[PDB]
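Enquirer: Take this structure, written in C-alpha cells, and hold onto it; I'll ask about it next.
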Amino acid sequence: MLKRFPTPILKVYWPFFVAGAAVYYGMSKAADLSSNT
Amino acid sequence: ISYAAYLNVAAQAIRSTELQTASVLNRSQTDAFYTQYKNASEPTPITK
Amino acid sequence: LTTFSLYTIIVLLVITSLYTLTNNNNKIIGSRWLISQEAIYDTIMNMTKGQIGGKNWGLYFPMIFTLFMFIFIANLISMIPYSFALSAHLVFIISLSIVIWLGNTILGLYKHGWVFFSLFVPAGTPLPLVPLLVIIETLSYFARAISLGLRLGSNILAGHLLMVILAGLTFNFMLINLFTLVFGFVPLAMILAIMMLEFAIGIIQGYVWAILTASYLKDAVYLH
Amino acid sequence: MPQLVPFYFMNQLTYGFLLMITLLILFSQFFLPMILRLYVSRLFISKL
Amino acid sequence: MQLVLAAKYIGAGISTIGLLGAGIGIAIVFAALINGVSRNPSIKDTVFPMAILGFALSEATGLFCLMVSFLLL
Amino acid sequence: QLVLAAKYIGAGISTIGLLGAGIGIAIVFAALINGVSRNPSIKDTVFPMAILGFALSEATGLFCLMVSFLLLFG
Amino acid sequence: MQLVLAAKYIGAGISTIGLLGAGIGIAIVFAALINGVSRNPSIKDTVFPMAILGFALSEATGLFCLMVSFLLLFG
Amino acid sequence: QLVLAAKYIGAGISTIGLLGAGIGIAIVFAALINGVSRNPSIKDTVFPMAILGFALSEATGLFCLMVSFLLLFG
Amino acid sequence: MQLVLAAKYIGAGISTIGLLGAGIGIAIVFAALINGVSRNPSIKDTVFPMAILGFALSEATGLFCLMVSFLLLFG
Amino acid sequence: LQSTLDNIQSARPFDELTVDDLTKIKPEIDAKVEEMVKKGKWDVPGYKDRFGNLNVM
Amino acid sequence: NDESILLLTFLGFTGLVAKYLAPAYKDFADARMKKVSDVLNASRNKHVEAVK
Amino acid sequence: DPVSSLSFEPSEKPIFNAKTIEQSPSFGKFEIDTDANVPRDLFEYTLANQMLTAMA
Amino acid sequence: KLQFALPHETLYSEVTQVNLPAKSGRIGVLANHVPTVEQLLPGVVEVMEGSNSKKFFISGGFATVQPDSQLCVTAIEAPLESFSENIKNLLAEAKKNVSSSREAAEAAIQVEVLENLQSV
C-alpha cells in the first residue's frame, strides 16, 4: 500500500527549516510577552 | 448598392487620372447588357 | 493536552485514512476514492509546472501538496458545527506564511547572492526613478510576508463567526410569538446558503495559498 | 469560535510546527510515490 | 451609557455603506455574463459556473460587512 | 434623548447603502438591451439569467433597507 | 471613558466603508474573465489561474480594511 | 480621554483610502485577461508588466494602511 | 491642547481618503498598456516609456496627498 | 511463439492484479520510480498522453 | 441551544451532497475506471497481435 | 479550371455566404468589432472575388 | 511577409511598417499583429519597407492579418502619382452630378473620393 522511498528533502528544504527555528524562538518570547498583558 | 458595387464606382472614378491607360478603362468598361431570365421566362435584355 | 493539540492529531489521522483506506490494497484499476486525490495531484502538478521553472518545481512539489491538503482538511473539519479550530488560531497560519516568506528570501539570497536585490530593480526605466521603483517595490515586497496568511485567516475566521452570529440572531428572532416560528424557514434557508458558501471559499483559499506561494517562489527561484 | 486569544501560543505553535514536519515527511516519502506508482504502472502496462 | 449605545447605533448605520460596493459588483458580473452569452451564444455552459463563482466571492465581502453591523449593534 | 436621536440618525446613514443597488439594477438591464440588440434571438435563454442578476443587485440594497428599519425602530 | 468606547465603535463603522472597493474589484476581474472566454471559446486554461490571482490580490486589500475594522471593533 | 478617542476615530477614517487601491488591482488584472484573450499568446510578455502594475497599485494602498496602523498604535 | 492634537490625527485620516484616487489612476495607465501592447505586440518599446511617465505622474498626485497626511502626522 | 501465445492467454492480469505484483514481475517499475524520486520529477513523461490527468484548471 | 440551528443547516448541507454529489462523483469515478480498463485491454490485444 | 495547357476539367466550388462567415469557428481567431457589418460586407466582397476568379 | 494583391495588379504579395486606412479608422501593422479582418475603406496608403516609403492610392478592399503574419490586402486598383488635376476637373462635374443624379449614392462615393483627392 505504502512505498517509503528516500526523497532528498533535507538538502532541498534547509532554508525553510532554518527560518522555522528562528520564528519558533521568536514565538517563545512572543508568547511570554503576550502573557504579560 | 453592394459593398463591391461601392468599391466598383470608386475604382471607376479612380482611373480618371491623367496618365491611366486604355486597358484600365476597358477593365472599367463593360459591353454586357444582362438579359434577365426568369423561371422559362425572360425579362427583356437590359443594360447591366 | 489542549484542544488544539487534539485537533492537530485528528487532522493527521484523517489524512492517513485518505491514503491507506483509499485503495483495495492497490489494484491496476484502483478505487474510486483515490481518483479524487489523483486529480488533485495532477492539477497541482500542472500548476507548479505552470509556475516554477526547472525541476525545482518538483523539488517544492511535496511542500505545495501538503500545503494544499492541510488547508483542505482544516477547512472542512473546522466547519463541523462542534469542532474547535486550528486555523482560527491565526498564530499558526501567519507564522507559517512568514516562515515560508523568510525561507524564500534566504533561498533567493543563497541562490542569487546579493544580486537578489537586483530583483527589486524590475526593469530599465528613467534613471531618477529607478530607486523610487526599488523603494515602493520593497515596501510591498515585505507586505507579501503577511498578505498570504492574512487572506486565508480572515476568510476562515470570518466564516465561523458569521455562521455563529447568524445562528444566535435567528435563535432570538424565533424566540417570540408563534407567527415567527411560522415563516422562520426563509432565514434558515439563507443561513444554509451561507453555510454552503463557507465550505467553498475555504477550499478556494487552500488553492489560493498554493498558487500565491508558487508565485513568490517563481520570483525567488528564478529572478525576474 | 470560543477561544481566539489564549496565551498558550507557544504550546499551540509547538504542536502546529510538529504537525508540519510530520505531514511534510509523510507526504514526501510515503504518499506522493504511491500515486507515482499508479502512474508508472499504468504507463508500463500501456507500453507492454 | 447613552453615548456608548448611541455609538453602537451609529456604527451599524455607517456599515451599510460597505455593502454598496458589492451590490454594484454583482451587477457587473451579470452584465458581463449577458454580454458574453449574447456575443458567443455557445460559451454559456462553461461560462455560467464561472459567473456563479464570481457572484459568490462578491457576496462574501458583503457578508463580512453585515456581521460587523450586527456586532456593532 | 441621545439614544433616541441616534436611532433617527442611524436610519438615515443606512439609506445611503441603497443607492448602489439602484445603479446596479440599471447596469444589468443596460447589458440586456445591448445583448438583445446585438443578437436578436438570445433573449429567451438570457432573460431568466437577466432577472436573476437584476434581483441579486437589488437584494444588496434590500439588506441596507432592512438595517434602516432595524435602527429606526430600535 | 464613554467617549473612548464610543469612538472605537464609530471607527469600526468607518472602516467598513473600505470593503466596498474590494466588492467592485472582484467583479471587475471576473467580468474580464467572462469577456475573454466568450471571445476565444478556449483561452480558459491559461486564463483561469490568472483570473484567480487577480481575484485574490484585489480581495486582500478589502480584507486589510476588514481587519482594521476588527481592530477598532474589539479595540 | 479625548486624545485616545481621537486615535481610534482617526484610524477609522484612514481605512477608507484602501478602497481605491483595491479597485485599482482589479483594473490591471482585467486588462491582463483582456490582453491574453485578445492575442492568445501575449501572456509571457505581459506577465512582468502585470506584476509591475500590481505592485504600484498595491503600494498606494499600503501607504493608506501604514498610516492607519501608525494612528491606531501610535 | 487635546482638541488641537486630535485635529492633527483626525485630519491626517481625512487626508488619507484622497489617496484612494491615485490608487485607481495607476491601474488605469497599466490597463491601457496591456491592452495596447496586445493589440500590436511590437509597440512596446515606444509605449513603455510613455507608460512609466504616466505612472509617475499618477503616483505624484498620490504623493502630494500623502505628504499632507505626513505634515499633520510629523509636524 | 506457440508457447508465448498460450502464455499470454493463461497468465496476464487482464482484469486486475496487485500493482505490487507488477513490481514483483518487473523491477523496471521500481527502477523508473526510484529514478524519478531521486530526480524529484513527479511529471511522468507521456503519462498524460495515454492516460488522463483530470485537470480542473 | 444556539448552535443546534447550525447543526440543522449542516444536516441540510450533507443531504444536498448525498442528493447531488454522491451520484455525480460516482459517475465521474466510473468514467475514469472504464478508461483505465480500456487502455489495459487495448495493450493486451496489441501484444496478442504481434505474436501472430 | 484550366488544368494543363492541353486540358480543362470543369470545376465547381461553394461560394461562402454571410452565414458561412458567421458560423465558421476560427472566425473567432480573427478579431473585429461585434458591431462590424463585416459579415454582410465581406460576403458581398467575396461573392465577387470568388466569382471573378471563377470567370478568369 | 506582406501581401498586396489585386486581380490584375498584384503588388507586395512582414514589410517593415504598413499604414492603412481601414473601416476601423486607421490601422498600422508592424511585425506580429493581432489577427484581424477589416474591410479597407478607399484610401491613401503608405507602405514602408525599410525607411523607404511607397505611396499608394487604393480603391478600398479587404484587409486580413492571417495568424502566420501574412497581411493579405486585396484591392481592385491603385500609384498615387498616377492619381495626380483632371480628377479635380472630373470631381467638379461629379459635384454637379450628385444634385440631380442609385446615381446619388455613386456621386456620394465620388465626393468621398474628392475628400481623398483633397488629401492628395
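Header says: electron microscopy, 4.8 Å.
Even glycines carry a Cβ here, placed using N, Cα and C.
Found this in Swiss-Prot, in case it helps:
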type	residues	note
VARIANT	G:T46 to L	In strain: DS400/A3 and KL14-4A
VARIANT	G:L53 to F	In strain: DS400/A3, DS401 and oligomycin-resistant mutant
VARIANT	G:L57 to V	In oligomycin-resistant mutant and cross-resistance to venturicidin
VARIANT	G:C65 to S	In oligomycin-resistant mutant
Enquirer: What does the structure give for the C-alpha distance between G:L53 (variant position) and G:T46 (variant position)? Integer Å is fine.
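Expert: Cα to Cα, G:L53 (variant position) and G:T46 (variant position) are separated by 12 Å.
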Enquirer: If you count the other Cβ atoms within 10 Å of each Cβ, which of the variant positions G:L53, G:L57, G:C65 comes out on top?
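Expert: Output for this query is G:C65.
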Enquirer: Three-state secondary structure of G:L57 (variant position) from DSSP?
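Expert: Note: G:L57 (variant position) is helical by DSSP.
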Enquirer: Sequence gap of 6 or more, C-beta under 8 Å: which same-chain residues meet both conditions with respect to G:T46 (variant position)?
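Expert: Counting only residues 6 or more apart in sequence, G:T46 (variant position) has no Cβ neighbour under 8 Å.
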Enquirer: List which of the variant positions G:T46, G:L53, G:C65 have a Cβ under 8 Å from any Cβ of chain C, in sequence order, or say none.
Expert: G:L53
Enquirer: Please report how many Å separate the Cα atom of G:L57 (variant position) from that of G:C65 (variant position), as a whole number.
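Expert: Rounded to a whole number, the Cα-Cα distance is 13 Å.
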Enquirer: State the three-class DSSP label for G:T46 (variant position), counting H, G and I as helix, E and B as strand, and everything else as coil.
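Expert: Helix, per DSSP.
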